[PDB]
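Everything below concerns the one structure shown next.
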Amino acid sequence: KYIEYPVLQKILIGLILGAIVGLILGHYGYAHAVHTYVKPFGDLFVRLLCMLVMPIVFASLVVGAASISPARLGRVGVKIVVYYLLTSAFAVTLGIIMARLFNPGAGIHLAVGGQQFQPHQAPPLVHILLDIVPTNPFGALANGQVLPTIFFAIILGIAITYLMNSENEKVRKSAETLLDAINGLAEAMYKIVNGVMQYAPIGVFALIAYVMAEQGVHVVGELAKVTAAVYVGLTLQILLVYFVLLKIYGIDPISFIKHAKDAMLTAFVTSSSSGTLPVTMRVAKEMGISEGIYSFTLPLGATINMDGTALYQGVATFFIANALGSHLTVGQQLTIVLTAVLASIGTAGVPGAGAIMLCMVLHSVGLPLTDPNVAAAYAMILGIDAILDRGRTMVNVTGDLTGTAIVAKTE
Amino acid sequence: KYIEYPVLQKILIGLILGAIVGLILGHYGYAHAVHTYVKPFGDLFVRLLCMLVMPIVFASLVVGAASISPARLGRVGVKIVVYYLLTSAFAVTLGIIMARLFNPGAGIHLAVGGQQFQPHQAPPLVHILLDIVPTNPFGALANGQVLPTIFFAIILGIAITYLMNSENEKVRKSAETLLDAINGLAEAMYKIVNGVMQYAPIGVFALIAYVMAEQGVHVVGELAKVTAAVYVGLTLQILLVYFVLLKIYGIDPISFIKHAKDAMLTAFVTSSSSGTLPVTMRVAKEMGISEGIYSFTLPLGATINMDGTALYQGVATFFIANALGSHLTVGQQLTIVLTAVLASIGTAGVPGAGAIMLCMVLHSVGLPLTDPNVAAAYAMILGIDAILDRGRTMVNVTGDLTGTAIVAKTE
Amino acid sequence: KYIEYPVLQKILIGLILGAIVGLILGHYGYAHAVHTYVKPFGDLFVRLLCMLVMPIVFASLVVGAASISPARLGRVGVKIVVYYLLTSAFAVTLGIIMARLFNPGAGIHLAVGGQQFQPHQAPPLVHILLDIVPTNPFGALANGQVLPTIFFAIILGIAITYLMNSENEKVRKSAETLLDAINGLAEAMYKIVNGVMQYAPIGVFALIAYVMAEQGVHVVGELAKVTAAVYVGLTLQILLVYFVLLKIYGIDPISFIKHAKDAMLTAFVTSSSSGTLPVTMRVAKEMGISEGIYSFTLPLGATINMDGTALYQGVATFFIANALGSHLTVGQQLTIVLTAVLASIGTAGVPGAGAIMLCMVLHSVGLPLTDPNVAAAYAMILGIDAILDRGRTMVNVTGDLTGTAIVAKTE
Ligand SMILES: N[C@@H](CC(=O)O)C(=O)O
Ligand SMILES: N[C@@H](CC(=O)O)C(=O)O
Ligand SMILES: N[C@@H](CC(=O)O)C(=O)O
Ligand code: NA
Ligand code: NA
Ligand code: NA
Ligand code: NA
Ligand code: NA
Ligand code: NA
């Protein structure tokens, strides 16, 4: 098969090349030949992605919850946890504000079938709150229904950790083997993630080629406007979150960045925050950080605290909804700030990662990707994912080193 | 949050306090204000309970089945197992007879929506027997359908133990790893049980507060009549089961009870038969029981043979059905004696425990808690659970010490 | 219960005895007393079998996929794997040709309820290909839907093995515990297989007794015609596959068979390819095979490469379809060759085994066992399973030793 190129560029080749192949078929031989012979491969891609969502949403958050489960962390760790959380929970809100001064999508509106998308009425507040609790975890998990799966997963991991403290040894052992299996379910799903990302050049080619064949040249303006909102969201994250909470603790932010240079760029290119752990810890020592702290937080911030992804997912959600012509009620809107945090925690730190967990923040707020409108819109961001992914990863790692430095000053 | 009180009293505070708050709103401001702002919290409680049912029904009985799976028990254990079973199977039957000379519920009848509850016709005997076998374990387990889940679980655990006897070591190896995960699934669910029981003060408050707000003071008579049927069932259990099968084997029952004093009272207050194992074994030695016998049976009787719970579940089932105006056919009636035994086996030995497993003996015999009538009735018993749980636990432990004594005499 | 006889004969007693009991009730006291009092036990049997299908289809193929998962096998193994596959993929195709020059079924036509079976239209090619990918593995697995379950299972096991190669040791470990759990799920399901095969004498008795009571005697002609197609398919397999690819590599096939004597007959009688592994390796040395080769391939060919089962399954599928009056389109027909290979890989190597995986190759090609027509036909093959199983097993083992010999010559 000989297909050995570096996935990042590889995909970008799919993206640019497929874009041109889309536009030149915008005129000339009509897009209907694309939708018949090109779209299928893109659909295969999308299917393989919103395939992984449910397993990784479950196991990932049983792990993640076990990773934060109080009490199962030194008071050094409570600090870095709370920091990590409020950095994701601010970063997503920022992504909303970027989705406010920018309207990504708005002006691209589509109805696929001459049938515009319309949301089902939100049940009573009582019934939606009660509905986050599953009635039969197996059931809820089985057929979509993401939020119950979340709640159960978190509850599970947390309980598991409290099994590991038990007097009995059969009990603690059992907790170990189980949690250890759930982890590994997740990790295997991430191996699958990578495997799909090898198909990403083709799938992207087909998706953006199809989207370019239709919709004319509207999309480029919008997609670039989204990339705008995202990145200027990220650097606003850095210059307003990190640079501000660095001076408050007496850290020189400039030199901080000069030390983080290698880790930030390495994450920027590899886009595997987990694969950019050795360089992040090399940068950990290089700036005088205690062994016992950077050995604890950086491998936690590897999988937890990906606040750049939280931002990305907020922005992406507003792009989807605006592309469909829906206005996001200030209840699902804060269900974004709430959800994209947990989706950030669940995100792998791998080339694909956050886009898959986008499915999760979209199965919430009622935008199922079984609906043609949504699936079509999701495919668009998914096409330009390769672009956003790099800087997003960069901010995911910048968060880790930042938090480590702040908790390090106080201990 | 500061909420640190002892859960038992804590809950009793919720129960009494919420009762009064119910009755004073029985007059005055109509109950409709309760149902809007108070009932939601109780509903959250009930949902959290009938949530755990399916996972614990599966894993719990895979465990339990492995715990009794012949041949994986010494003939020292065969005796104590047979005893345990016939004690649960008599105790439930006794609970039915207590639900015969007492009619708990009967005279409380309700139709919630002015629509009285009515059972779907019982299919052919052939088809109901065949239906205990699931057609696709995953499916049956997933969306309710309790009995198949049981049969599969039991078959599974039993098979697992026969893997542990296999010549091969990869086989006998893996066989544990599973069983060890399934256990731990169960045990984690019990940690969750505890966690919900920390919400129990509120949920109970809301439930009996709502029930008192409507239904007037009818309920107090009935609920107390149920408590009656239960407890006099328990003491009839002791004085007719235990006291008789103690004299048949030459044990002095009076002094027996004086030794069991500490264990029975400890169980009575902690209401955690599992948490009352150290005192049960202290009382085991204190009355001259062999190390090799009381080290085997008492930690089995901790989770298995909770025949006071079996009685409770018989009575409770008749309370539910009688509260709805349904008469229990002597076909579902013996499905109670058959089921509530298995539900006793699956019960944890934890504060909540049996209250959750009622869901199981009610998804059997066809009283799903998805039907408003049933959920309303279940909420009532569920409110006064804290009361019955104590003496019930007491009988669960008294059974354990009794059986240990008899198998010890014969060995 | 005293039921201790050797299962093989035992079942044949059920088969012959029940056959006569069927025909004498063909006249005389009409079959309706059978269908009322005899059929239920057969139905119980069938339910217990198509029960195991989904768990073993999942776990079996996660294991099985891990068993072949490249790269985690030496190039010594690549050879024997490719051989194993193309032997199964030729053997099933041969079973189709045997189902062509014989028309088994055709002329037995039945509509059980005076309603002949008719297939739902096959969706677009695009949509069936996309549909092999599951949308929510949990869901697809839960309610039937075989092929998605397969695709996910294979992807999973393969990914798991790539976890076992990971730099990290927590990862490497977790992968082990998980994969190790899925194995053991499968193996336990095979213990259940055996246990059901202890009920086989009765269930078979009831099945062929019912089938003989109706349909007159024409069934005997058809069933024996199936046995014909099967066995002469097997010996055509040997004399055209094995004997030819033995001469191509300079192996003396006659003496080869004289050495394989003990293994072939032992497999023929025990019908447990897995239980006939020690004798297969005894014959491995007895004909001068390298320790490092026959210790690797023969324990793989135990569970993988059961090409006699693949043939059996092709023939059985054509028997079903022809018994219903359906002609197998050359697309589901090659879905047979594609599927029955995987079902062969998943097959246990146990007395029951392949018949259960027949459920799988029948939920593919769209012949679900929820439709009475199919279930009635499947029950027929299932009745005469005991006969085909022996020679089938024999060919399953002959394939293993053959492959071992050839790869041994080339290395
Ligand atoms: N690739 C990002 C995560 C994402 O794509 O959302 C990371 O490595 O952190
Ligand atoms: N709590 C009881 C069981 C139950 O609540 O049903 C025990 O410890 O035995
Ligand atoms: N019994 C066969 C498998 C089957 O029945 O399909 C074997 O041992 O290989
Ligand atoms: Na994450
Ligand atoms: Na991060
Ligand atoms: Na038990
Ligand atoms: Na007990
Ligand atoms: Na197989
Ligand atoms: Na074989």
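Following Swiss-Prot, chain B shows residues 6-416, kept in their order.
Placed from the backbone N, Cα and C atoms, the Cβ positions cover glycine too.
In sequence order, B:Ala158, B:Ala191, B:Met194, B:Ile350, B:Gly351, B:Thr352, B:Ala353 are the residues near B:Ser65 (mutagenesis position), counting only same-chain partners six or more apart with C-beta under 8 A. Annotation of the mutagenesis experiment B:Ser65 to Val in Swiss-Prot: Strongly decreased chloride conductance.
Annotation comment: Swiss-Prot describes B:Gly306, B:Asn310, B:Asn401, B:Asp405 as Na(+) 1 binding site. The Cβ of B:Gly306 (Na(+) 1 binding site) has 29 neighbouring Cβ atoms from other residues within 10 Å, across all protein chains displayed. In the three-state DSSP scheme, B:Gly306 (Na(+) 1 binding site) falls into the helix class.
Residues or ranges marked as Na(+) 2 binding site in Swiss-Prot (evidence: a large-scale study or a structure entry): B:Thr308, B:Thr352. For the recorded site, B:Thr352 (Na(+) 2 binding site), the DSSP three-state label reads coil.
According to DSSP, B:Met311 (mutagenesis position) sits in a coil region rather than a helix or strand. For the published mutagenesis B:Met311 to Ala, Swiss-Prot gives the following note: Decreased dependence of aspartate binding on Na(+) concentration.
In sequence order, B:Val235, B:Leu239, B:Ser276, B:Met311, B:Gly313, B:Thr314, B:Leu316, B:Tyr317, B:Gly359 are the residues near B:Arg397 (mutagenesis position), counting only same-chain partners six or more apart with C-beta under 8 A. Under mutagenesis, Swiss-Prot gives B:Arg397 to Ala with this note: Strongly decreased affinity for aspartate.
In Swiss-Prot, the entry for mutagenesis B:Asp405 to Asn states: Strongly decreased affinity for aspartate. The structure shown retains the original residue. All chains included, 34 other C-beta atoms sit within 10 angstroms of the C-beta of B:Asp405 (mutagenesis position).
Listed in sequence order, the recorded positions among B:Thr308, B:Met311, B:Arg397 whose CB lies under 6 angstroms from an atom of ligand 6 come out as B:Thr308. For B:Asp405 (mutagenesis position), the nearest of the binding-site residues B:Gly306, B:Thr308, B:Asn310 in terms of C-alpha separation is B:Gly306.
When the neighbouring Cβ atoms lying within 10 Å are counted for each of the binding-site residues (B:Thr308, B:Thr352), the highest count belongs to B:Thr352. Counted within 10 Å of its Cβ, the other Cβ atoms near B:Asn401 (Na(+) 1 binding site) come to 33, all protein chains included. By the criterion of other Cβ atoms within 10 Å of the residue's own Cβ, the least surrounded of the recorded positions B:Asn310, B:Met311 is B:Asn310. Listed in sequence order, the residues B:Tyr89, B:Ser278, B:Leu303, B:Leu305, B:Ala307, B:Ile309, B:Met311, B:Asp312, B:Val402, B:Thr403, B:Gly404, B:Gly408 complete the 8 Å Cβ shell around the Na(+) 1 site centroid, once B:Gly306, B:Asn310, B:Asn401, B:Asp405 themselves are left out. For ligand 2, the recorded positions lying close by, meaning a CB under 6 A from one of its atoms, are B:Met311, B:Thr352, B:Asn401; the full candidate list was B:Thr308, B:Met311, B:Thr352, B:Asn401.
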